[PDB]
4 protein chains.
Amino acid sequence: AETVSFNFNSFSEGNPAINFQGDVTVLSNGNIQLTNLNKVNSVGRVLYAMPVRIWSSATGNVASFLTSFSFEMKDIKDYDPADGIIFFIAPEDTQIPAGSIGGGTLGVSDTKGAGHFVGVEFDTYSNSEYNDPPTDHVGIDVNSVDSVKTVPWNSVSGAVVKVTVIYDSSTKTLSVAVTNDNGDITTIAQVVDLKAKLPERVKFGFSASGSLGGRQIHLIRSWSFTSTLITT
Amino acid sequence: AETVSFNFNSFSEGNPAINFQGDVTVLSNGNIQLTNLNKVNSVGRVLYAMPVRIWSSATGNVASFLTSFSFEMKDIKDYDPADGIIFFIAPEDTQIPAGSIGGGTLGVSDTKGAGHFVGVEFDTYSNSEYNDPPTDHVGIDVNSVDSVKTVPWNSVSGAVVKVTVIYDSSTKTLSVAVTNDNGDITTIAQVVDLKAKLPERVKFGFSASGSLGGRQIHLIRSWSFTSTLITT
Amino acid sequence: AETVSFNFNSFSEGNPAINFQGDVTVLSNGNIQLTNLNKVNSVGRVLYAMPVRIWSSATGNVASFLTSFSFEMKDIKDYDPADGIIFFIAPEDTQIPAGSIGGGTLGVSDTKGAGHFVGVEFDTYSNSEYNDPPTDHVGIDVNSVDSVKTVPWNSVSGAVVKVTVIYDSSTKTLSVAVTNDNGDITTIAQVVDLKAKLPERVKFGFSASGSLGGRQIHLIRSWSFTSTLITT
Amino acid sequence: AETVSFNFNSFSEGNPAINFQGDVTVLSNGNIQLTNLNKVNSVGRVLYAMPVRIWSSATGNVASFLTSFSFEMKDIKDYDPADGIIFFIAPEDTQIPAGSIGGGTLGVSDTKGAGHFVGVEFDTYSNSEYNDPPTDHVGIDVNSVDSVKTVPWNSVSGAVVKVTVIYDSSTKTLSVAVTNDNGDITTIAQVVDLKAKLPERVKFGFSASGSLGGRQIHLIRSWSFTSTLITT
Ligand SMILES: CO[C@H]1O[C@H](CO)[C@H](O)[C@H](O[C@@H]2O[C@H](CO)[C@H](O)[C@H](O)[C@H]2O)[C@H]1NC(C)=O
Ligand SMILES: CO[C@H]1O[C@H](CO)[C@H](O)[C@H](O[C@@H]2O[C@H](CO)[C@H](O)[C@H](O)[C@H]2O)[C@H]1NC(C)=O
Ligand SMILES: CO[C@H]1O[C@H](CO)[C@H](O)[C@H](O[C@@H]2O[C@H](CO)[C@H](O)[C@H](O)[C@H]2O)[C@H]1NC(C)=O
Ligand SMILES: CO[C@H]1O[C@H](CO)[C@H](O)[C@H](O[C@@H]2O[C@H](CO)[C@H](O)[C@H](O)[C@H]2O)[C@H]1NC(C)=O
Ligand SMILES: [Ca+2]
Ligand SMILES: [Ca+2]
Ligand SMILES: [Ca+2]
Ligand SMILES: [Ca+2]
Ligand SMILES: [Mn+2]
Ligand SMILES: [Mn+2]
Ligand SMILES: [Mn+2]
Ligand SMILES: [Mn+2]
């Protein structure tokens, strides 16, 4: 069994174990701030440096994984609280899309909302061009910010949010459990064939974006992960 | 939203939030020990005292839940390490089955292996009469110890095991993530309609058992839980 | 440490975590309405269904607690706005006193105003038989509605009141902070030895009452609570 | 009556409503970071710019108040997690003590551990020179970091902590409730005569400090406050 596991209680910009893309910055409190509040169409992303093998071309096996993280989004004067954070998986050579307009692309897709990735978004603005639901929501994305599925949710400014994600390889099911401020949990699950959508090796990470008038603080506070690929 | 959430970092006899059934005991370290090492066919179960309303007949809605717990099973001389621990959900009036022979019934079913419950078992003995796989395993049970589905696992004597479970009501998916000794994760997921299998009010808990020759230490170390039912 | 904590942002009939006694009802908006506007001597009480161990005869330790709740009292035609709401603590077998005349008893005491409970009352009618102050007030009650202590307070019809209560077991101090409509705060604190006045296990809740001519809307809107008993 | 109330969901160093002293800084995420991790004997404090009238030399009346706040302390490599945060009340002309050695002085007292202030300290290091308890603790201080009283507590790195404080002028009682990561609540209360210890007009705020080998992240995330003084 090939296992990749790690844990971040805090981040240090000088740690090579993580790739910093775009406007991402690391605060003195150890938090990763994904976007630059003072830039138009800002986009920042963070990736665990080591690529993870999610499936074997020899056995045909797909890995299962369990990951938990905590983020925080907070409103800022005088901008519309947008656009949200997305936890994504993508080719190891993934980079912020060329000429990215940020905003509703969440830093992972082109203007049409397409890209090569699988993710769980925590969307705080309704983009009609991507068929977003009317309210804040958590969504399961497969190569598009036009979610395969979404569930109503509520982004509380200044609130620390906990998320737990389980990917069961046999059923190809991706399950998400979000722990809100008011105490309630929000869940969403969807069958996504990682082996059919992503290459053998991939990088896991977070991305957030903003536009001209849409901006807010996007912070990653902690992140634990364990993936196990059966090789027997 | 109707939410039920608790977090037991340890336990204590006298705590009104816990119903003890059978040979259950509380160790001075706070751990719960489910079976009596000196009793033939021992059965011990622990339940969260408060009944949980998992679905509403008035709205047809079903709750989602996130729960995680840690346990430990340890060998003893000279008995065969059996039988295992099961995290179950059952009618609020659930009691240890009458005339229970313990053993492979895990304290939740009758001799034939049938009962009224939904659970996640951590089986350490292969009972052919219940069609168990040949080795240790984690299984998803629905009214029977003859698992609807199982996955190879390994119970390490004295190893602390961590488990995270997510039930997404919308998809009716019950997914389990088990973090073992060597740090590898083992997962199993199964679509289970709690609404169709259980009554509106149920109780959550743990059960363990042994036989004349099959005995071992079964400990529950911690348990956190959050369930949310959309009331509207 | 043995801890009981919960957070109700709203309520719903059927939640097994709440015990309804008397004329209480749940409104479509999630608010709990304690009294029946059409019944004489109406009494409604709501209790957290799980008993709380506030102290242990074995260790002698006493729990500390923090709780916040919000309520609203609203006038109606053509009845006299009475009688008020009381947040109370009583033995777990507590029931509305047999033959309750409601009114100034607040649903927790007998006609003489005596009972077995500890509570914080928000009194909107001056009962000379219980030595009430001449104006609305907040009072600390120990086995009697003839408050051990009171402080002037005004109940504004239709106003949302927010309350915060801290019980420090070491000093045995029960401290109350009441946040009015105008923004002013009103506080009252009293040393109350719960270990000497109540049994080890008790229930927390709210009660309200009315008489033939005294009636008003008594609503409980939210309630968060956390108690912790040291078991070491 | 004379009331003062405010609420901070986030802070900005470019806001008049607040005084900054020492090495204090405001992070892009709105959080106030009291100490500088790169300085020896670092000391930082923040104060509500508007002095609050807590008692009257004309009437002898003393104000009551309710205030709550959330903070966060976090370890760093490779220093000792020290020294802590203290919520304090002091004369309006209060400033960081001249030649402050920071450290166990929490930035409010002299080397001997004396000063003019009343406060609630959240201590993460045991200074024997100030008779500190052997573990982390919450303390009530009256002109000295040699606490009038303390209670065992546990500072969890990276955890957001919520505090509620009530001062009841009639009983001169200062009660505190602190919400831990494991869910438990800790409380401590103490009779403190503010009229005798402090001037009519005072300033409320926060202070934190570090030493050569003792440093950690000290954050003040939010702060609500309401005080009411009767003028009649
Ligand atoms: C004319 O539209 C551009 O400028 C406005 C502000 O004047 C917005 O920034 C708009 O972007 C959209 O903004 C929201 C929030 O207000 C959110 O960030 C959306 O994702 C984003 O598309 C911007 N247009 C574009 C296409 O960038
Ligand atoms: C003749 O079989 C009974 O007695 C033997 C020991 O002499 C076992 O205790 C056996 O029970 C089975 O024991 C294993 C462990 O080796 C495990 O506990 C199985 O679940 C259990 O059935 C017992 N027979 C029965 C059916 O109770
Ligand atoms: C003769 O007194 C009885 O009937 C009157 C109305 O006709 C009142 O209901 C009175 O009760 C007292 O009413 C006030 C409100 O005006 C408040 O509810 C008091 O607590 C209550 O005693 C009632 N007498 C009694 C003792 O029930
Ligand atoms: C010789 O002692 C001085 O230098 C050491 C370096 O290891 C410490 O910084 C020490 O200060 C004390 O440090 C702890 C943490 O390790 C905590 O911050 C105490 O409050 C502080 O006294 C320092 N001495 C002094 C008096 O500054
Ligand atoms: Ca969007
Ligand atoms: Ca078995
Ligand atoms: Ca009265
Ligand atoms: Ca100290
Ligand atoms: Mn979306
Ligand atoms: Mn089995
Ligand atoms: Mn009264
Ligand atoms: Mn101290």
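All chain B residue numbers match Swiss-Prot; in order, they span 24-255.
Just so it is clear, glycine is given a Cβ too, placed from its N, Cα and C backbone atoms.
Here Swiss-Prot flags B:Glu144, B:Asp146, B:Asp155, B:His160 as Mn(2+) binding site. Reduced to three states, the DSSP call for B:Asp146 (Mn(2+) binding site) is strand.
Contacts of B:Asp146 (Mn(2+) binding site) defined by a Cβ separation under 8 A and a same-chain sequence distance of 6+ are given as B:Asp106, B:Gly107, B:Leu129, B:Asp155, B:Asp159, B:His160, B:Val161, B:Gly162, B:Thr173, in order along the sequence. What Swiss-Prot records for B:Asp146, B:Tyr148, B:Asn150, B:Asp155 is Ca(2+) binding site.
Within 10 Å of the C-beta of B:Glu115 (variant position) there are 16 other C-beta atoms, taking all protein chains into account. While the structure shown retains the original residue, Swiss-Prot records the natural variant B:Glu115 to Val with this note: In minor form.
What Swiss-Prot notes for the natural variant B:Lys172 to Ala is this: In minor form. Residues within less than 8 Å, Cβ to Cβ, of B:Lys172 (variant position) and separated from it by at least 6 positions along the same chain comprise B:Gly162, B:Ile163, B:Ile211, B:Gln213.
B:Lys185 to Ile appears in Swiss-Prot as a known natural variant, with the remark: In minor form. All protein chains shown were included, and the count of other CB atoms within 10 Å of the CB of B:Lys185 (variant position) stands at 16.
Listed in chain order, the residues near the Ca(2+) site other than B:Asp146, B:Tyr148, B:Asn150, B:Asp155 are B:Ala105, B:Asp106, B:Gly107, B:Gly127, B:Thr147, B:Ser149, B:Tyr153, B:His160, B:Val168, each with its Cβ within 8 Å of the site Cβ centroid. Within 10 Å of the Cβ of B:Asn150 (Ca(2+) binding site) there are 20 other Cβ atoms, across all protein chains.
Residues B:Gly107, B:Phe145, B:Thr147, B:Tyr148, B:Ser149, B:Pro156, B:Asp159, B:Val161, B:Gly162, B:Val168, B:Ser170, B:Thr173, B:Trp176 surround the recorded Mn(2+) site, their Cβ atoms falling within 8 Å of the Cβ centroid of B:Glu144, B:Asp146, B:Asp155, B:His160, which are themselves excluded. With respect to ligand 10, the recorded positions B:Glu115, B:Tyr148, B:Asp155 contribute B:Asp155 as residues with a C-beta closer than 6 angstroms to one of its atoms, given in sequence order.
The 10 Å shell around the Cβ of B:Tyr148 (Ca(2+) binding site) contains 19 further Cβ atoms across the protein chains shown. Residues distinguished by a CB atom under 6 angstroms from ligand 6 are absent from the recorded positions B:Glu115, B:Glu144, B:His160, B:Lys172, B:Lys185. For B:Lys185 (variant position), the nearest neighbour among the listed recorded positions (B:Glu115, B:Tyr148, B:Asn150), judged by C-alpha distance, is B:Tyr148. The CA atom of B:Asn150 (Ca(2+) binding site) is located 13 Å away from the CA atom of B:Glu144 (Mn(2+) binding site). Residues within less than 8 Å, Cβ to Cβ, of B:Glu144 (Mn(2+) binding site) and separated from it by at least 6 positions along the same chain comprise B:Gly107, B:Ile108, B:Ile109, B:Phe110, B:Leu129, B:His160, B:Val161, B:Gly162, B:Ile163, B:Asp164, B:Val168, B:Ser170. The CA atom of B:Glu115 (variant position) is located 29 Å away from the CA atom of B:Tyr148 (Ca(2+) binding site).
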